[PDB]
There are 2 protein chains.
Amino acid sequence: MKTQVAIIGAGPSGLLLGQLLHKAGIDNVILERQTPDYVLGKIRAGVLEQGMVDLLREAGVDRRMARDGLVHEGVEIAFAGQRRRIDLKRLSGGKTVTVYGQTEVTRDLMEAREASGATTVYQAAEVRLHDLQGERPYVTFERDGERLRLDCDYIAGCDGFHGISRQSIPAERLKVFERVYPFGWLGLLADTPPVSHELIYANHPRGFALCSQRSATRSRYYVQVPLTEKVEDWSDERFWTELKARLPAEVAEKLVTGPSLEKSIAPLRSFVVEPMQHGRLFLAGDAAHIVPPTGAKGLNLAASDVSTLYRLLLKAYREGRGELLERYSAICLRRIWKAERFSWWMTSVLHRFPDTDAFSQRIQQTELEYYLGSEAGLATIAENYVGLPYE
Amino acid sequence: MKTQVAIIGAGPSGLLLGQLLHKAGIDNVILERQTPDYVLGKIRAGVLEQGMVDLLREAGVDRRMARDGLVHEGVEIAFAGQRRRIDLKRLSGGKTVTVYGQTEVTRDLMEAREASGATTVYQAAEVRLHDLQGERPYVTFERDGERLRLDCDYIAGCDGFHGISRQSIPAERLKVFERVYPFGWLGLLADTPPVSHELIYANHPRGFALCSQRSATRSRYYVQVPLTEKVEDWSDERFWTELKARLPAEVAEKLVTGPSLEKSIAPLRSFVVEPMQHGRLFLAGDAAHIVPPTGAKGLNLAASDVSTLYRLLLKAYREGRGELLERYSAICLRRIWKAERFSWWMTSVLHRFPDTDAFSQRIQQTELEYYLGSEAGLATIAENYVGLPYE
Ligand SMILES: Cc1cc2nc3c(=O)[nH]c(=O)nc-3n(C[C@H](O)[C@H](O)[C@H](O)COP(=O)(O)OP(=O)(O)OC[C@H]3O[C@@H](n4cnc5c(N)ncnc54)[C@H](O)[C@@H]3O)c2cc1C
Ligand SMILES: Cc1cc2nc3c(=O)[nH]c(=O)nc-3n(C[C@H](O)[C@H](O)[C@H](O)COP(=O)(O)OP(=O)(O)OC[C@H]3O[C@@H](n4cnc5c(N)ncnc54)[C@H](O)[C@@H]3O)c2cc1C
């Protein structure tokens, strides 16, 4: 078989890129290692930037989102017995964020692809990439025990952190910047009304806590936990008791608890690779970089990488301007480093780090007080939170 | 002898407090361990906030400053082959900073005190503080081999980092927050015209560099050096060669060099003590806290502590409102922690730290790019640099 753009991974990055390209008349094939169900089992993201919201509209897959998504104009940070609200809308110049689960976004895209008739091969095992520097790269894989070959012009590695893509670039050609945090986030999804109409990020001595949501009758809560914790050691009961202990009393008493639909621990890490391409292979999303979930930037950076790659592929095909693709990494890396810096800051001011001296704790507290009390400080948080402009 | 307020230390803090009190009719005696000449030998500070400029005017010692001081409306940060200017005046709402050497400020105050006739005892050896929690505290010292006793109502510890004041409070009553940096600043004073009309803070791979000034024909330059360095290992020639290597080429070629009038290494450190008082003893300036020189906040925090103490002593004496003094530490600590956070940030983004991984270096560079390229980022630097409002 042959196609124009081969896409590895049917997560949100691959599906979004695939939908935009298909709509523009550029044929693409998506190869996914798992089943549709496995992909749909991941909860993950809840917060979307305006840029991603507009990109979903452009790919023509925003109906259900426009209907069920919740537009948020502010967020709240609780620390030292205070609850400060950041008016995102006012401080960012009118921008807001949208709460719509990653599971929903993925399901919408999967249905849009299914209807369009574009090629998607699930359970594509043993994917291997070949002749990345040639004019005719190709992908081989196994489906039903038989190894097939797929010829293409370009390959988009949208296979996440553990994908085959990044591993296929000669190690010596990439420079990795990584930071692993000494804690993870224990998340819990419950079919209960959220405790607030807006999100609440809490810095508490016992550790970080976050009150989020998916809809009016579905909530998503998180609490910082050491990397040594096992999810099986956290009953719903223990989770609720601990969450309550980390929130403002008035917030804790309004909390409606209930049995979990999902519970899991996500370890935190920062990771960037430079460059993000090699010959005819272009990395996008988690395949290229990881941000701690604190700043809600992961899926959002995937969106901007995808928007950038899509627009460069359009010029290559439609206008024969293939040279432009050389600029992919430079363009993406500028936005990536700024979102990484913001996610890093958010993570450092809201979490409890092991072995912190008295001076560091006071500075951490002072960072919150300064930034949440200054009009200029608030603006730096808001403009970064809503998402910096696409280049 | 007896007085109302006993002041330990004739550096800028003690002299400024002493002048303000004297003008308000409150008698004070200053005890200084060294000679007038020793005090006048210290170069130190060059940058003054507007608040300090106004306080000098209020104490009636601003003639020479208004005449010889240089008002600066912007500063520049050079990094990665770029030179970004921060318009302090525009971004802070019209505020600016004044360049006027600490040596000059001290000399002006010393002359003002001399003329007024207020008591100053130089070479006051073996100063000891007594009955800090009593109603009648007293200070003993040796002058010409004879131990004298000075009775007073209050004691202002304005004796710097190594003063006797902070050491006289029961250790168990204080909580210390401290951070010592792995580098120091090698400074050089030269009788040459500065390389720029504004200051230039430079982040360079070889390490930090700073181009400052005292007047139109006097400059003050600094370069970051390891704590193992000895000033005797740095000839004027070696200093100039190293400075040039750390500056933008166009800046390095306009540099007029010359023999040093002064050369010394100042190690960097952050230090805060809570509370800042004990009974009838109140700590002010370096006696209570130290900030790295990067943010130009040290002398400026001394000024706000002094303004706060002075205004509270006025209410105590003039209006019999002595209870107000209890609030000294709370008021000062709010401003101190914010200036400490800013000096810490400035220090972390402009210096080369030993053993920094690739990720940290990229984040450091990204911090500069984000903050110097965002209107909101620039504002956070400017409002903090000009100095946050006095409470
Ligand atoms: C707890 C948590 C909360 C988060 N919250 C937010 C939020 O609020 N906002 C935000 O922006 N981000 C958030 N994120 C991050 C966001 O979920 C990820 O950035 C996003 O899933 C990345 O999408 P992707 O398509 O790049 O990769 P993925 O979702 O990882 O999908 C990659 C796909 O490629 C497939 N694949 C892997 N190996 C191969 C192979 N060899 N061959 C074929 N297929 C392969 C995988 O099966 C997978 O289906 C959060 C993440 C977590 C963990
Ligand atoms: C290289 C460098 C650059 C700087 N640049 C700036 C700048 O641009 N802007 C800014 O705001 N800050 C800056 N600072 C800091 C500023 O110089 C200090 O914060 C300031 O000197 C503090 O004044 P002080 O009066 O509290 O203490 P000090 O200047 O330390 O004076 C205390 C006095 O008390 C005396 N004393 C000590 N022990 C006793 C005792 N037992 N009995 C009696 N007397 C005693 C000492 O002899 C001394 O005279 C800089 C500092 C350095 C080192």
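Here, residue 1 is simply the first one shown, and the rest follow in order.
Looks like X-ray crystallography, 2.2 Å, at least that's what the header says.
For all residues, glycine too, the Cβ spot is worked out from N, Cα and C.
For B:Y201 (substrate binding site), the Cβ neighbour count at a 10 Å cut-off comes to 20, with all displayed protein chains included. Look at Swiss-Prot and you will find B:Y201, B:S212, B:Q213, B:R214, B:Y222, B:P293 tagged as substrate binding site, backed by experimental evidence.
As a published mutagenesis entry, B:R33 to K appears in Swiss-Prot alongside the note: Slight decrease of affinity for p-OHB and NADPH. Classification of B:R33 (mutagenesis position) by DSSP places it in coil, neither helical nor stranded. In sequence order, B:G9, B:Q123, B:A124, B:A125, B:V127, B:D159 are the residues near B:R33 (mutagenesis position), counting only same-chain partners six or more apart with C-beta under 8 A.
According to Swiss-Prot, the mutagenesis experiment B:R33 to E carries the annotation: Slight decrease of affinity for p-OHB and strong decrease of affinity for NADPH.
The Cβ neighbour count for B:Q34 (mutagenesis position), using a 10 Å radius over every protein chain in view, is 15. As a published mutagenesis entry, B:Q34 to K appears in Swiss-Prot alongside the note: Slight decrease of affinity for p-OHB and NADPH.
For the published mutagenesis B:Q34 to R, Swiss-Prot gives the following note: Slight decrease of affinity for p-OHB and NADPH.
Listed in Swiss-Prot as a mutagenesis experiment, B:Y38 to E is described as follows: Slight decrease of affinity for p-OHB and strong decrease of affinity for NADPH. The C-beta environment of B:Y38 (mutagenesis position), restricted to residues of the same chain at least 6 apart in sequence and closer than 8 Å, is empty.
Here Swiss-Prot describes B:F161 to G as a published mutagenesis experiment; the accompanying note says: Decrease of affinity for NADPH. Cβ contacts within 10 Å of B:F161 (mutagenesis position), excluding its own Cβ and spanning all protein chains shown: 13.
DSSP assigns B:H162 (mutagenesis position) to coil in the three-state reduction, placing it in neither a helix nor a strand. Counting only same-chain residues at least 6 apart in sequence, none has a Cβ under 8 Å from the Cβ of B:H162 (mutagenesis position). Experimental mutagenesis at this site is recorded by Swiss-Prot as B:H162 to S, annotated: No significant changes in affinity for p-OHB are observed. However, the affinity for NADPH decreases strongly.
Annotation of the mutagenesis experiment B:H162 to D in Swiss-Prot: No significant changes in affinity for p-OHB are observed. However, the affinity for NADPH decreases strongly.
For the mutagenesis result B:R166 to K, the note given in Swiss-Prot is Loses the ability to bind NADPH. The Cβ of B:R166 (mutagenesis position) lies under 8 Å from the Cβ of B:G157, B:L174, B:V273, B:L283, B:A287, B:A288, each of these being in the same chain and 6 or more residues away along the sequence.
Quoting Swiss-Prot on the mutagenesis of B:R166 to E: Loses the ability to bind NADPH and FAD.
Annotation of the published mutagenesis B:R214 to K in Swiss-Prot: Strong decrease of affinity for NADPH and 4-fold decrease of affinity for p-OHB are observed; the original residue is retained in the structure shown. Under the DSSP three-state reduction, B:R214 (mutagenesis position) is assigned to strand. Around B:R214 (mutagenesis position), the same-chain residues six or more apart in sequence whose CB sits under 8 Å from its CB are B:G46, B:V99, B:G101, B:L189, B:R220, listed in sequence order.
Cα separation, B:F161 (mutagenesis position) to B:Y201 (substrate binding site), rounded: 26 Å. Selection of the recorded positions B:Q34, B:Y38, B:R166, B:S212, B:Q213, B:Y222 by a Cβ distance under 6 Å from ligand 2 yields, in sequence order, B:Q34. Counting only same-chain residues at least 6 apart in sequence, those with a Cβ under 8 Å from the Cβ of B:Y222 (substrate binding site) are B:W185, B:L186, B:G187, B:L188, B:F208, B:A209, B:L210, B:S212. Nearest Cα neighbour of B:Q34 (mutagenesis position) among the listed binding-site residues (B:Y201, B:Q213, B:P293): B:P293.
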